[PDB]
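> Right, I'll just put the structure down here and ask away after.
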Amino acid sequence: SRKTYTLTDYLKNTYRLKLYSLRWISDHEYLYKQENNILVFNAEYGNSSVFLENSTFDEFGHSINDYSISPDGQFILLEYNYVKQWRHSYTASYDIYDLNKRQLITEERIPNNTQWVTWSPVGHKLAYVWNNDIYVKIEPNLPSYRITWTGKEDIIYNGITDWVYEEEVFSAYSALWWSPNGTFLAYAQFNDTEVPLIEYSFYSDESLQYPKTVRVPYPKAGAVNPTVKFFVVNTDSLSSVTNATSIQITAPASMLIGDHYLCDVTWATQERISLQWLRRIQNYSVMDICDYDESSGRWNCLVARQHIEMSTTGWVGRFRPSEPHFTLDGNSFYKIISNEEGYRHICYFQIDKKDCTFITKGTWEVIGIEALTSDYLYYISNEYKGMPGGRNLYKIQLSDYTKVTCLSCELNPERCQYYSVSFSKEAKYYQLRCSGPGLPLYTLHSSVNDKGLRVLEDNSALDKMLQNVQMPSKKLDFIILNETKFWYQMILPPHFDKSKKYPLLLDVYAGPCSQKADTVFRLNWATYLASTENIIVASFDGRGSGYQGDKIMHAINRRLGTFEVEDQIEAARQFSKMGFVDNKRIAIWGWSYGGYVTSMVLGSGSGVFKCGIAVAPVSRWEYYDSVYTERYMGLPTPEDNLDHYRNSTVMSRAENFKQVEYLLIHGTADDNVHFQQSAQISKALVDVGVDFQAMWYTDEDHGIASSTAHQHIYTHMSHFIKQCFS
Amino acid sequence: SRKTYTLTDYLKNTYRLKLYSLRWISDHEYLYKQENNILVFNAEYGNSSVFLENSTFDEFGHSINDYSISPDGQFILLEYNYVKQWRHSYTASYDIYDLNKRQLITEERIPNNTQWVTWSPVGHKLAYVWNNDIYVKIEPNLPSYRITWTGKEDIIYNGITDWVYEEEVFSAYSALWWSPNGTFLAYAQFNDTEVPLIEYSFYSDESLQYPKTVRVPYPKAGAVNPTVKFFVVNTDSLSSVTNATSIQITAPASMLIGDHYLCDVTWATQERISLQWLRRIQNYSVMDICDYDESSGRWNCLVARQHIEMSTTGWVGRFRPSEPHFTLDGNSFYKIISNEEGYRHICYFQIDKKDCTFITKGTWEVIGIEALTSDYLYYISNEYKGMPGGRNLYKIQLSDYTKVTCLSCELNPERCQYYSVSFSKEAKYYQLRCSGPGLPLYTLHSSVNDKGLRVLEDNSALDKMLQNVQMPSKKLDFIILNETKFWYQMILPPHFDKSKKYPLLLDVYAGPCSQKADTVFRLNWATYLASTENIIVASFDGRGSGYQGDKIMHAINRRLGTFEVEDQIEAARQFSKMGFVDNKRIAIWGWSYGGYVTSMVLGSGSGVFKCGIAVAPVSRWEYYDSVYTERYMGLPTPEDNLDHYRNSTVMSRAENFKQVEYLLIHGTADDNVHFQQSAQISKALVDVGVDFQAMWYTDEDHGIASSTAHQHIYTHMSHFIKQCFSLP
Ligand SMILES: N[C@@H](CC(=O)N1CCCCCN1C(=O)c1ccccc1)Cc1cc(F)c(F)cc1F
Ligand SMILES: N[C@@H](CC(=O)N1CCCCCN1C(=O)c1ccccc1)Cc1cc(F)c(F)cc1F
């Protein structure tokens, strides 16, 4: 009777989720990439027009992987020769096409191996980074102006982030921010001169005779950190004369006293820029608000405008201090910050008034501020039904905080409990995106009335296909631990009979401020495990998890590898007694932080797990990068937290692996969690004589994401799970 | 009923083979280390005396791992702070103890981190190498004389070999040879300046924050090779004046025309040194014989004394040209070289007469020349019973080649078919060492009559223990392939019943000039597999194997990865039809070259094997070192042999692993077969989508020999074999 969602269905993508990625180019229209051609839509009525033909670039000779249309609509940026670097960085080649004259610009071309390119927010200026230096192009076909002269590979970074700032703070390679009307181009500069280098072999294609040694400036816990400087250049004064003058914005003095980080940059108006700085001990941050001094030429940040955000229970912000959203005139702003009760809510600030006023409150949290008009502030929160794993769009009346309206809650409560949104330029319209618990549903709305204009994509195609297959169901609920509730989720096999006993796989991540129990619909490896292998796949959010208040999130401050691993153990202990769970067949797996936790759990000696898999695990915190590790662990010095750094390694628990079956997997070219970390785990297991399974993936990084490696690791892990369970 | 030889018995060494390692210090006495104390024995009667007390070094503060007594008997060299490097090289600290005055010498001490130390053959001079430079000490307590000033880590090596000369040509770190009475100290110097570097990560103890990158000058196939120079210094002219004058011995011109290697140095008399040179294409070698010119001060090598040794079927020598054994006056010498029929035999040379005369002949081979007197030449060969896997000591009368006597053959034919020997200084006595098929047996003999003086060690202790356990048996036999015989051996489970069907594990190495089928008694992993798991463990010697003549050994010249892998397949195919072998459960494993072969066999598509294990395998020849690879494969250039270099990779056979269960294992710090090789195998397997098992050993090298790693790999492989055979 009917088939199931098989491993091959997962690996080969037989059932695909349709999306509807649009890009607003104004307050009334958006672009819609349609594989071949790019269309422009009228939000109000839904009528479209071909903006760019599929055939426009046949005889280009190069495969284009992406394109960027100037705010103007006058030019289009073509990206090709894409070569991936880290999680966000990459280099490519670029050609600009003039839509005014259907020509391909041929002069003063952007160099090959360009590191980053971006239009100004208005008109058609360009800033790009090449050989670590910043360049500006006022017109697509005119010579470009060199802004920085200090770029040097692996040493001086202008306009682009070094390894740790990319991964841990800006989640981007770009370190340059244009002012709203494009007059100013602000940028950061990173000096990695004394940052040690992580080195590892990269074998490359078979033809390479000698393996290459990759070296990337990467500061591990407690090591020397990159240093940073911020600058602002006026792109209307480049003219031709001499080298552009970049005005630096320094300090704050409370930051200069020791190591610190630049952690946010947000333009407030044409002449006001805000900056957030974080001390190396990340429980204290400062926001400066700097104004352009037309007579002086410099930028001054009035101490009256300085705001301090600190924490006494932990670090500041979910992963870094949140970003400010300024009102039109730039004299006030809204920002998500922790409550006195420990819940993240929106607080209203006057740029020159120290105390703010919360506009939202309650035991739930604002996930993020989505749009600000002079009337309303739109935000996403998990307030609805009191479930931390749901997401809904709300709007709050700026003149009366009592008038808060939920805009997504009731649209289709059965199928939609997790939304994200995308507003037009002046928030006249917004696209709601529901991604669970039912199939994704994309809709378009107009802010004046909040009425739904139409359904953009309802995934009906996928729906027809999935009713021919025995799909698994998902249960989102909670259990109680010491007077506080903790949520969990279970992917249940089809025709789940609580009478029968099922094996159970604990899918874990559990890093600080994470969430594995939610209402999102997913087609993944767990779908296959439940549907075909009839394995229940659970996830639990214990101490340390986020979106539930600092009492739960900061529970692991300076204590990684303790409560989050114990709560995973307690959850499974509780699941085993549920009645539909086979005690004798409970397993655990995780990737990255999940791998760390999975390994700490298997070596805890609990005896609750038969077997487990850890993919690219951290094994000891001194091996991970400073910005992340230190944020939760402090410095690994005897005066600070070295003792716990030493008490929380997977290696120290080697002996207890005797009791379980373990699968350790790691990519050899992992630039993030160095192969080193699993190399030390295997060496410790060998030293006490415990047998285990292993698999290395040659040249794969932290994502083990090449087509073949991805297929191979899941296939390998599937064999492992079925064997431990049958 | 009784126990078996278990995996734990192997990993924990519960049944140990006793040895009797002696060291001759004269023609009448030898030393015998007895854990605590070192004794000196009188060969004639067997009476001993305590030479050095166990307690002599209690308050030394350092654990001593070895010691060397000067030829004199006057001093003793103490080795401590031993830190291993490659297969033979290491650094250590040294202290000299004066036995004349029971004192520990405290002045002008040998440096810490010394790379190599050796007494002169006579008296008590010392030569040692430190920071790549040569030093000489005329007296243990006097300032030493710096001989070389060019040493530079990883670049210029004086008196010590670089990585490839250590592994492939001299099998030692030492590159210095004293003359017979210690007057001259000859040495080689290696320049690795343009040799590329192999680089790999070394993780070290957990406390290392950032992994270290090791880099060692290592020339892969076809790359730039180290260059070499030979020198001779007179240690009686060091006196104090100035820097010692080292006299260089160059050429031969037939060698200087291109890349070449220094491949042997053998002193002939107090003033005559011989040297063998090998061209980079290793089918041609030249021997120079150089005499000290007292008036000139230099060394001249008379072209009349030059001898060429070349091969048209393959390379020269088993692994390099063999070494000469000179007669008293140094005007003649005996050397093992290939026959016109292709068999290695002893031939007699006049230093200035071009054509030699073979003194042994037949379809068997002389393994090595063991001792030369004015009367007789003592040698080891596999002549007896026509079995290439046996070893016996023979003596041939130098005045009449017809009088050859076998000295070991009949001593104990049932238990002993594999001997090695150790002669005293002037061959007055010799120690025979039997290592199979029965338990090892060590005996002492006197050459005058060849009578047995006494049994030194008969392993009776082990014998008592082994009769309480169900030990396996060993069968040495042959099968015929295309009119020629090929030997094999099988470790058979106890109470073997040819009626029952047994799973069979093919244990393979099969590199050029190797031999896995022999009469040696062994206690290893195969003993456990047969005794406890009742698995038959076989080994076969096919084309390319040695000790059976060049027709078989050179069969793979320029053709690695072809006939030796095919013959392994044919052997297993034949074994599967034997009647006591289960077709459905045949597996294969090998280490190193064995790993390469095992992988080529599993990827051949034969279907004969269900599963197999490859430990530290070579995967493509361009990744291995020049001296070894090129010897059998030529240069990897289109004009030469690049096509076969490309046709013989494990990676190209990836698709055929779909049919088998494969276990790939490699040490991440393997400086010999770089992890790189298995990294390319796994990446090729992943690319065609074939599932397999893997295990990396952090910081372990080509031997995966630390105590814990050794135990862990055998345990892991045992689980894999039992599961593939459906036991447990
Ligand atoms: N440093 C972590 C950054 C991180 O958690 N990010 C990026 C910064 C914003 C916070 C959310 N997070 C996401 O980018 C993300 C990263 C990794 C898994 C899921 C989601 C990445 C990370 C943490 C670890 F504990 C690992 F071992 C591996 C890893 F990549
Ligand atoms: N290069 C080889 C040197 C070698 O065979 N030696 C050293 C030089 C004298 C000839 C005999 N041989 C011995 O040292 C020895 C080494 C290894 C196994 C058996 C015997 C070593 C070797 C060859 C390979 F094909 C491997 F992949 C690994 C390896 F160690």
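By Swiss-Prot numbering, chain B shows 39-766, in order.
Every residue gets a Cβ built from N, Cα and C, even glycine.
For reference, Swiss-Prot lists these features for the protein:
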type	residues	note
ACT_SITE	B:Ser630	active site, charge relay system
ACT_SITE	B:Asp708	active site, charge relay system
ACT_SITE	B:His740	active site, charge relay system
MUTAGEN	B:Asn85 to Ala	Does not inhibit dipeptidyl peptidase activity, interaction with ADA and homodimer formation
MUTAGEN	B:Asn92 to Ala	Does not inhibit dipeptidyl peptidase activity, interaction with ADA and homodimer formation
MUTAGEN	B:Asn150 to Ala	Does not inhibit dipeptidyl peptidase activity, interaction with ADA and homodimer formation
MUTAGEN	B:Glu205 to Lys	Inhibits dipeptidyl peptidase activity
MUTAGEN	B:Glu206 to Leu	Inhibits dipeptidyl peptidase activity
MUTAGEN	B:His750 to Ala	Inhibits weakly homodimerization and dipeptidyl peptidase activity
MUTAGEN	B:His750 to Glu	Inhibits strongly homodimerization, dipeptidyl peptidase activity, interaction with CARD11 and T-cell costimulation activity
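A description of the local structural setting of each listed feature is requested, covering burial, neighbours and distances.
A sphere of 10 angstroms centred on the C-beta of B:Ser630 (active site, charge relay system) encloses 19 other C-beta atoms.
B:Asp708 (active site, charge relay system) falls outside any helix or strand according to DSSP and counts as coil.
Annotation note: B:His740 (active site, charge relay system) sits in a coil segment as assigned by DSSP. Other Cβ atoms within 10 Å of the Cβ of B:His740 (active site, charge relay system) number 20 in total over all chains.
Around B:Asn85 (mutagenesis position), the same-chain residues six or more apart in sequence whose CB sits under 8 Å from its CB are B:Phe79, listed in sequence order.
Its Cβ placed at the centre, B:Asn92 (mutagenesis position) has 12 other Cβ atoms within 10 Å.
Listed in sequence order, B:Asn119, B:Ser131 are the same-chain residues six or more apart from B:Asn150 (mutagenesis position) with CB atoms under 8 A from its CB.
DSSP assigns B:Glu205 (mutagenesis position) to a helix.
Taking a C-beta cut-off of under 8 angstroms and a sequence separation of 6 or more, B:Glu206 (mutagenesis position) has the following same-chain neighbours: B:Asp663, B:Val665, B:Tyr666.
Using a 10 Å radius centred on the Cβ of B:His750 (mutagenesis position) and all shown protein chains, the other Cβ atoms total 25. B:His750 (mutagenesis position) falls within a helical segment according to DSSP.
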> Filter the mutagenesis positions B:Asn85, B:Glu205, B:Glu206, B:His750: retain a residue only if its CB is under 8 A from a CB of chain A. Output in sequence order; output 'none' if empty.
B:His750
> DSSP three-state call for B:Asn92 (mutagenesis position): helix, strand or coil?
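DSSP assigns B:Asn92 (mutagenesis position) to helix.
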> Quick one: give me the count of other CB atoms within 10 A of the CB of B:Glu205 (mutagenesis position).
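Total other Cβ atoms inside 10 Å, all chains included: 21.
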> Whole-number Å distance between the CA of B:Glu205 (mutagenesis position) and the CA of B:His740 (active site, charge relay system)?
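About 12 Å separates the two Cα atoms.
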> I'd like the number of other C-beta atoms within 10 A of the C-beta of B:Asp708 (active site, charge relay system), please.
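Around the Cβ of B:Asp708 (active site, charge relay system), 22 other Cβ atoms lie within 10 Å.
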> Under 6 Å from ligand 2 by Cβ, which recorded positions from B:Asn85, B:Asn92, B:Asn150, B:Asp708, B:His750?
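The ones that qualify number zero, so the answer is none.
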> How big is the Cα-to-Cα gap, in Å, between B:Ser630 (active site, charge relay system) and B:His740 (active site, charge relay system)?
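Cα of B:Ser630 (active site, charge relay system) to Cα of B:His740 (active site, charge relay system) measures 8 Å after rounding.
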> What is the nearest of the recorded positions B:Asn92, B:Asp708, B:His750 to B:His740 (active site, charge relay system), using the Cα of each?
B:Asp708
> Between B:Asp708 (active site, charge relay system) and B:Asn92 (mutagenesis position), how many Å separate their Cα atoms?
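Cα-Cα distance, B:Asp708 (active site, charge relay system) to B:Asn92 (mutagenesis position): 37 Å.
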> How big is the Cα-to-Cα gap, in Å, between B:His750 (mutagenesis position) and B:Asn92 (mutagenesis position)?
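Per the Cα atoms, B:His750 (mutagenesis position) and B:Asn92 (mutagenesis position) stand 35 Å apart.
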